[PDB]
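Encoded as structure tokens, the structure appears first; notes follow it.
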Amino acid sequence: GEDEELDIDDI
Amino acid sequence: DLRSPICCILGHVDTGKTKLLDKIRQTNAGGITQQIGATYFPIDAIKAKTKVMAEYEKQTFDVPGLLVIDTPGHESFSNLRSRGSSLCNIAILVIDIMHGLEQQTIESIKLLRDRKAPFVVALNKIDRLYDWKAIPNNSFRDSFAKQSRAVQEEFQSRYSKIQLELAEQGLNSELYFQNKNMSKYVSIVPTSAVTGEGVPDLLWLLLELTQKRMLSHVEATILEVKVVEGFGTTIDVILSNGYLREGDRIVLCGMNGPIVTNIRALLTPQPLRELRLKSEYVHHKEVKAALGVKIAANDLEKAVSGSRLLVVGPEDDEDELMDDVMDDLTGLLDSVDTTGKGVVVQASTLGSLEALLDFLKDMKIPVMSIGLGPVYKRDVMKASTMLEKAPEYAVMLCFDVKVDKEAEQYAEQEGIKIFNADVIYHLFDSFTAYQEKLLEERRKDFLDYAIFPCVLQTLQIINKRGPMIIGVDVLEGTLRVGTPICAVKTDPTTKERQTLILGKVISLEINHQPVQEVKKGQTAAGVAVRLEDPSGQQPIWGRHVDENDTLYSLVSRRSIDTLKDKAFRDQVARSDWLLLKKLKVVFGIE
């Protein structure tokens, strides 16, 4: 469901 | 009468490499020149040494003579100029006939096949052939024809095996006189450091591989940086082109920027053995190319071994030459991460550094900074900045460098692993081993601390306490054994938040079978979750927590961080990071 897109440094 | 060819002979002690060089020099009369950091062979002496080669080959003498550099270190250092500058016109690789290819020999091959540097192989120790009958200083072919078929057999066997072992390393090779193509093939010259047999052959072959297949500008290369009792810091150099004259303003690469100075002395060692207490070394107003020479000067203290050396001329701008010598390192310096997490690296020579950096690039070990020479608190401070960000990289990778007592004692306060050895392996094993040991400690701590996301819907309560057993539907994520389960409840007004830990999962049963894990979608059945009591009063079903309360894996700032390191590499799914995103919203974590 709107699969992208995220980082891993923000949290 | 252009410049002498330069020859680097390298081999392990066992191969007899040093005995070979001594036999090559063979003094017994102007004399052989034992120049600083190199031995010089005047063409005259070469002709004299190779007279016996007339039997077999056309002799040509189009060069003034020959320059040989003995050292394996300085062969590393001759490889220190490396790709940017080729220091030797050719290499003589020494191998023990009795022993074939040995670990080091393998490496030296790879090393030469890296610089694209041309080489010949001295197949040494032939005097140890079981029935060999020696003809001192003879050519090999002549001694060989005079040997018994027993020896002819033994030689063929060992030879053709070593030829084979070379093939296995990527090298086509042949006895020198038997090779159809010198290119894409390696010449093999049998020698004996003991009897001197075959030396004539070797000498001939060097001239043949250099004279035809292989000046005003000054080409100088820093071999070694040495403190001399009466001269402070000096540089030992090999001059390939031009002259060096006392007073000459030179430029060279230094560890704290370009160094400019003036030649106070050109020194070579003293010809008289008797002279050389009062005399020490000889001082020269000027010296020509093709010799190894010590330069005294001011400002050499932080000179970098492996540096090119330049003489500043009338029309030359100093500041642009200051740019030029540094270029070899500058190329190297720019590669590094700079402001990025990485291990710090330190080396003895420009080449040792380039080699180490190139090797690490292929492992894919990131590199925060590089350095040269003695290791100090300053240098080990570079690594300090990695203790919190990337502790695994809280290490120096040093090659062939002395470390300060102060700096080593300082690296003991903090947790700085200093790696120091001649070859990569020791660093690679220590470093790699240390990295795994670090994970070994990390994993044990991480597993308890770590926690995958999951959201569960209670279908019904099976056992309310002793132990609490809940029948659930996994809505999102991965419910697993060990995972702590909790309720998040906000009093309508007063409390505004909550965490009610029910327990950690002991066991999971779906469709009458134990399972260790259940991912959303794996089943439709519903799973009985047996929960180990948490320490301190377990919330009471009905009273505190009930059927309607969505329950989730207890995640926290610590929980989330522990996922990032060690755990992260394969275990987490993108779906699970996305779930974490949503969980923070529920738990009120930023």
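We're sticking with Swiss-Prot numbering for chain B, so the shown stretch reads 402-429, 435-620, 627-1002, in order.
If you're wondering, the header gives X-ray crystallography, 3.3 Å.
The backbone N, Cα and C atoms fix where each Cβ goes, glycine too.
Annotated features in Swiss-Prot:
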BINDING   B:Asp415, B:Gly437  K(+) binding site
BINDING   B:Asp415, B:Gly437  Na(+) binding site
BINDING   B:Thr419, B:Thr439  Mg(2+) binding site
MUTAGEN   B:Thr439 to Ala  Impairs the GTPase activity, but not the ribosome joining function
MUTAGEN   B:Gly479 to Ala  Reduces GTP binding and impairs subunit joining and ribosome-dependent GTP hydrolysis
MUTAGEN   B:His480 to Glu  Impairs the GTPase activity, but not the ribosome joining function
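Features per Swiss-Prot, on structure.
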residue	record	Cβ contacts under 8 Å, 6 or more apart
B:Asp415	K(+) binding site	B:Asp502, B:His505, B:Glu508
B:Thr419	Mg(2+) binding site	B:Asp476
B:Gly437	K(+) binding site	B:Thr428, B:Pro683
B:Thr439	mutagenesis position	B:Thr445, B:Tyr446, B:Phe447, B:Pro448, B:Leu703
B:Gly479	mutagenesis position	B:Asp812
B:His480	mutagenesis position	B:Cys409, B:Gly443, B:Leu635, B:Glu636
Just how far apart, in Å, sit the Cα atoms of B:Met620 and B:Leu627 across 6 unmodelled residues?
15
Where the model skips 5 residues between B:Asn429 and B:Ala435, distance between their Cα atoms in Å:
9
Where B:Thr419 (Mg(2+) binding site) sits in the secondary structure, as DSSP reduces it to three classes:
helix
Helix, strand or coil by DSSP: which one applies to B:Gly437 (K(+) binding site)?
coil
